[PDB]
Amino acid sequence: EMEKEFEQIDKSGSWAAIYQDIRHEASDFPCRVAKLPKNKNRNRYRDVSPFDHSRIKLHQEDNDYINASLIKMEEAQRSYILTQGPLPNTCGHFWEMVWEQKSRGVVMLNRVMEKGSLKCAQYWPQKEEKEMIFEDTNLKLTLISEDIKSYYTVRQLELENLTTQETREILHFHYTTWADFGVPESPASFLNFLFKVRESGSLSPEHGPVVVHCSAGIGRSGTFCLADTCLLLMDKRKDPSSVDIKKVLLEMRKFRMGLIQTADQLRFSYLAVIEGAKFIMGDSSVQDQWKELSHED
């Protein structure tokens, strides 16, 4: 039981040792494309790169590189694209990826400005009447509407391929109070947000993989994906005891390095999965309780 092990780790005060064990066991695969000289200005962080085997390729002749990884969870049958916060020169690439991969939702777990520094380009329009055109990838992006809550904002965007005039609705789920190298305010607040993404249809198999990013796309992004996958696995046979969280994280780390950046994020991941199990195991009313506890307005 993840709960029985959670209590053991807490009593031992061994979250740091557990977390370092995962670091030591994690997969190591080449990132040769990411390290090519011509891609240096496409990477936000020197030490966060996509593995070659799992990287998303842009469908263009010139340079197909974007710092983005396809995390394909075979047993859970869910996929995610994890990517860095777009740079000023990679916003067109970012939306090209969204188009080519047929994603329906973008989950953003950071703010543009965090700890007095710019963590992410302003890659979507903040005003309906000021749309964005990405000339390098021939895409147009319009803000359609916005639903602002206390700690998160949901936006409806229209993405248009200008070459064909095809248009798609993109949902943007923006968690605005989650500090880098931090944890959410509560399991309830995090799960309320996760179930909002789930409820929108953005995670469903008829769409492309959801795009998840923070600044580097590994820490907060890893926490989000790990909790979601763990809850989905539990859902499939109604068996909380069959879910080994550490092994799920290690499986995810076969597809992108560094997922979950602190021991307390790992610890939080356990808390979120343990609490979310109440919903999975038949207590539907807990979802309402999360929404109230989250004080979203």
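Following Swiss-Prot, chain A residues are numbered 2-298, in order.
The deposited model was determined using X-ray crystallography, 2.1 Å.
Using the three backbone atoms N, Cα and C, a Cβ is placed for every residue, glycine included.
A coil conformation is recorded for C215 (mutagenesis position) in the three-state DSSP classification, outside any helix or strand. Within the same chain, residues at least 6 positions away in sequence whose Cβ sits under 8 Å from that of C215 (mutagenesis position) are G86, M109, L110, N111, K120, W179, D181, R221, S222. Annotated active site, phosphocysteine intermediate per Swiss-Prot: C215, in sequence order.
The feature substrate binding site is assigned by Swiss-Prot to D181, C215, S216, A217, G218, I219, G220, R221, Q262. According to its DSSP assignment, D181 (mutagenesis position) is coil.
Experimental mutagenesis is annotated in Swiss-Prot for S50 to A or D, with the remark: No phosphorylation. Around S50 (mutagenesis position), the same-chain residues at least 6 positions away in sequence with a Cβ under 8 Å from its Cβ are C32, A35, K36, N44, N68, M258.
Cβ neighbours within 10 Å of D181 (mutagenesis position), excluding its own Cβ and spanning all shown chains: 18. Experimental mutagenesis at this site is recorded by Swiss-Prot as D181 to A, annotated: Substrate-trapping mutant.
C215 to S appears in Swiss-Prot as a published mutagenesis result, with the remark: Catalytically inactive mutant; abolishes sulfhydration.
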Mapped onto three states, the DSSP assignment of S50 (mutagenesis position) reads coil
Going by C-beta under 8 A and a gap of 6 or more residues, the same-chain neighbours of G218 (substrate binding site) are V49, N68, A69, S70, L83, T84, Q85, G86, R257
Cβ density check for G220 (substrate binding site), other Cβ within 10 Å (all protein chains) comes to 23
